[PDB]
Number of protein chains: 2
Amino acid sequence: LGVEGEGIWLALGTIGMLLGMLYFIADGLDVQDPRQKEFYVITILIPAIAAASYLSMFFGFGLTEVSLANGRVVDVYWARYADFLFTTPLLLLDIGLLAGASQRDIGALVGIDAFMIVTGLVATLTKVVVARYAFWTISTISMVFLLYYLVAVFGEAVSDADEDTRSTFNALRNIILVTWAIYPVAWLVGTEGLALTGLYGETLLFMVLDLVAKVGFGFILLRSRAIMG
Amino acid sequence: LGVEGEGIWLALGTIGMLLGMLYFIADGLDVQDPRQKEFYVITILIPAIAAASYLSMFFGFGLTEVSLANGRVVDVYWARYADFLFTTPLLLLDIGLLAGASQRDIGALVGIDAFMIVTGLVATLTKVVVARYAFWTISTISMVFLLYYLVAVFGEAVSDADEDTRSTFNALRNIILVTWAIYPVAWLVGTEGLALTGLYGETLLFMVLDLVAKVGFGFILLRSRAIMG
Ligand SMILES: CCCCCCCC/C=C\CCCCCCCC(=O)OC[C@H](O)CO
Ligand SMILES: CCCCCCCC/C=C\CCCCCCCC(=O)OC[C@H](O)CO
Ligand SMILES: CCCCCCCC/C=C\CCCCCCCC(=O)OC[C@H](O)CO
Ligand SMILES: *C/C=C(C)/C=C/C=C(C)/C=C/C1=C(C)CCCC1(C)C
Ligand SMILES: *C/C=C(C)/C=C/C=C(C)/C=C/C1=C(C)CCCC1(C)C
């Protein structure tokens, strides 16, 4: 299933996201506190979007071909990018609200994030080889500014909170730092880049990163005392 | 010895380089073949430059302080970068000549290498924290292009040679791939970056990488039948 058997990872991704979503829905039933309810809506939406993306890729809706200037043809799962465009801002929104960061601060970070994702999409769609890597590079650079500001700006914002909140912040921050940094690598090593691995390994890698960065993150956030329970 | 005891590694580094150099000088006494003599000159120079660098660091000549924008002070062994500027191109020259790569091909790679090292130095010197990581990233990116071209371009160039040469090429190539890739990590984790380890462990790690990448590499190259023609 798929082009070279990567269907299994799409199915598992769909399953992981679907069940992560339902779990988050279930745990949010009791909640009436408006702030806590916002956290829930955000964190439910993240795996929902990802579920829809995974589901569509599994059936082949989010897949296209790109002929490069050097003749090589790349299978591009563009739905991934549609996923990223929406879920990563929500993720920043989630940790922002937890951090007590200002609307200005969150917006700024969402901007950089959008640049990151879109530049990535541009990199993936470009048929000129050097340009692919130039876009990928620009994107990776902007990811660094993003991660830096997450640490410095969101970190500053949370610093007046109690030890429990700051501790949850650091844990989520660390999930972002580690897993987000691997995304550009996955692209570099997979079929969109150097093609050191095929579609099968690339999809597996994205699936793990996706599950950790969304379901795992969501889990840590919703079970924290910081969101009031 | 040093800021926190790392003097021992500087001494050992100096010693390793010095004796690797002398070993290479000794083995080169017999050689008259002009090609083989070039390999010798290049490979002797590498540990000589590194010896000088280690020696100067040991006495404290290659050490400076950098106040960051956030107040933190970094002890920077800048001599390391002066070392890298000269030795890494010579290393590329060494494997290039063995590979039968054209002068244009070697030049191109030396260019990327110089970009790598200088961007690294810039990363290490910058007082603006974001910029540190952005430069580190750009450097690491260019290292990837370097290693890619080493594998693809030098690999192509050697492909018409006999199995013995190709085999020596792969071994040297593999030493570069493995050990060079650790350098940015050492920086990331050490006092110049996240500071998860201190000067003592950083210096030890640099020392091992340096000894393998220079003395070990040199040894493998000079004892090969490939250079003896
Ligand atoms: C280039 C040629 C391609 C051929 C065209 C075939 C049509 C594909 C359509 C949909 C599946 C992929 C879209 C799924 C996107 C991820 C989920 C998502 O974004 O869901 C909506 C979201 O809630 C909004 O904010
Ligand atoms: C193989 C292809 C290469 C792919 C390229 C991936 C590079 C992205 C990784 C890390 C960037 C660092 C961003 C994190 C910024 C650190 C913020 C900071 O200030 O950290 C210091 C800390 O305060 C003191 O411990
Ligand atoms: C492959 C190479 C690996 C070799 C690695 C060698 C590690 C150093 C060994 C022993 C002394 C450190 C043990 C003590 C713990 C460090 C902090 C400390 O208090 O050090 C006291 C020091 O001996 C001042 O009196
Ligand atoms: C649930 C999805 C998550 C957490 C996605 C994160 C995605 C990225 C951080 C993507 C980064 C990329 C680059 C920095 C370079 C170009 C390719 C990208 C888009 C994969
Ligand atoms: C004898 C010394 C050798 C072979 C050194 C090689 C050095 C590198 C490949 C260094 C790479 C770095 C980065 C990719 C970014 C951070 C700073 C550097 C310069 C350590």
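Since chain B takes its numbers from Swiss-Prot, the residues it shows come out as 11-239.
Here the Cβ of each residue, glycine as well, is placed from N, Cα and C on the backbone.
In three-state terms derived from DSSP, B:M126 (mutagenesis position) belongs to a helical segment. Sequence-distant neighbours of B:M126 (mutagenesis position) (same chain, 6+ apart, CB under 8 A from its CB) are B:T98, B:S149, B:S152, B:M153, B:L156. According to Swiss-Prot, the experimentally introduced change B:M126 to A is described as follows: Large spectral blue shift, but no effect on pumping activity; when associated with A-149 and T-223.
B:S149 (mutagenesis position) falls within a helical segment according to DSSP. Taking all protein chains in view, 22 other C-beta atoms sit within 10 angstroms of the C-beta of B:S149 (mutagenesis position). Experimental mutagenesis is annotated in Swiss-Prot for B:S149 to A, with the remark: Large spectral blue shift, but no effect on pumping activity; when associated with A-126 and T-223.
For the mutagenesis result B:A223 to T, the note given in Swiss-Prot is Large spectral blue shift, but no effect on pumping activity; when associated with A-126 and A-149. There are 22 other CB atoms within 10 A of the CB of B:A223 (mutagenesis position), with all protein chains counted.
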